[PDB]
Amino acid sequence: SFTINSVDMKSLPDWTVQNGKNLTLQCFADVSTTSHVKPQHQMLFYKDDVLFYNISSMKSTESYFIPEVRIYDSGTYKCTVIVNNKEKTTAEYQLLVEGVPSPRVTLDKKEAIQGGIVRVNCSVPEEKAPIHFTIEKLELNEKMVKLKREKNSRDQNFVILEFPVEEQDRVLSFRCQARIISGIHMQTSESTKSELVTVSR
Ligand SMILES: *[C@@H]1O[C@H](CO)[C@@H](O)[C@H](O)[C@H]1NC(C)=O
Ligand SMILES: *[C@@H]1O[C@H](CO)[C@@H](O)[C@H](O)[C@H]1NC(C)=O
Ligand SMILES: *[C@@H]1O[C@H](CO)[C@@H](O)[C@H](O)[C@H]1NC(C)=O
Ligand SMILES: [Cu+2]
């Protein structure tokens with residue numbers, strides 16, 4: 001006496017969003033009935049086939065709010081909705097968070113001395129490891145990149161790169177940009193073997 005016609009998910013503003021913007025996910029259903037009775041709905045939210053939201057409600061649409069959306073939020077989203085029986089599940093929708101928050105650059109000394117070092121802390125606090133960092137040392141007098149040292153944090157939110165003050169330095173500045181692998185796909189063949197070789201001694 002209940003038939004669920006179609007089931008759908010939507011994300012607002014889009015399924016592609018700028019890092020840090022506000023986001024809302026919706027799992028609605030369309031159910032036809034002859035009954036007079038108010039049905040119970042259960043909405044189940046999956047990211048990459050793992051259940052992150054389980055809600056039972058009288059209305060046929062429910063929502064989930066994602067406050068400041070980061071790259072670690074992108075992935076495959078689908079919702080399953082059940083009524084009394086007859087679940088139906090939505091398709092897979094790719095949420096793509098694009099863009100990296102501008103990195104925070106911090107230093108140990110405001111003023112250094114020749115031969116000393118500067119410890120450069122480049123970070124992206126709002127995000128999650130692993131991040132790849134590129135830090136360039138600029139002497140302002142000549143807009144040449146005096147030194148370029150890239151590093152790939154794996155465990156952490158940031159890097160700390162030590163930069164040397166060479167004897168011909170006056171006013172220094174450090175420039176960091178961070179990049180993060182949004183997605184990677186890697187595949188393996190199966191092993192194959194070869195004609196036996198018979199060492200004969
Ligand atoms: C995102 O929502 C929060 C509340 O969770 C609000 O304080 C903030 O202003 C919103 N940011 C944007 C970009 O709408
Ligand atoms: C879903 O949530 C309800 C509680 O609201 C629980 O009774 C039910 O077992 C849960 N099922 C799954 C698979 O999450
Ligand atoms: C590096 O800087 C970030 C923010 O700039 C900070 O959260 C982190 O604690 C710093 N690392 C240190 C002090 O070792
Ligand atoms: Cu979040």
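We count from 1, first residue shown onward.
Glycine residues also receive a Cβ, built from the backbone N, Cα and C atoms like all the rest.
Copied from Swiss-Prot, the annotated features are:
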| type | residues | note |
| --- | --- | --- |
| DOMAIN | 5-91 | domain 'Ig-like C2-type 1' |
| MUTAGEN | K59 to A (Swiss-Prot position 89) | Lacks homophilic binding ability and is distributed over the entire plasma membrane |
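Its Cβ placed at the centre, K59 (mutagenesis position) has 10 other Cβ atoms within 10 Å. For the domain 'Ig-like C2-type 1' (5-91), the number of residues in each DSSP class (helix H, G, I; strand E, B; coil) is 3 helix, 53 strand, 31 coil.
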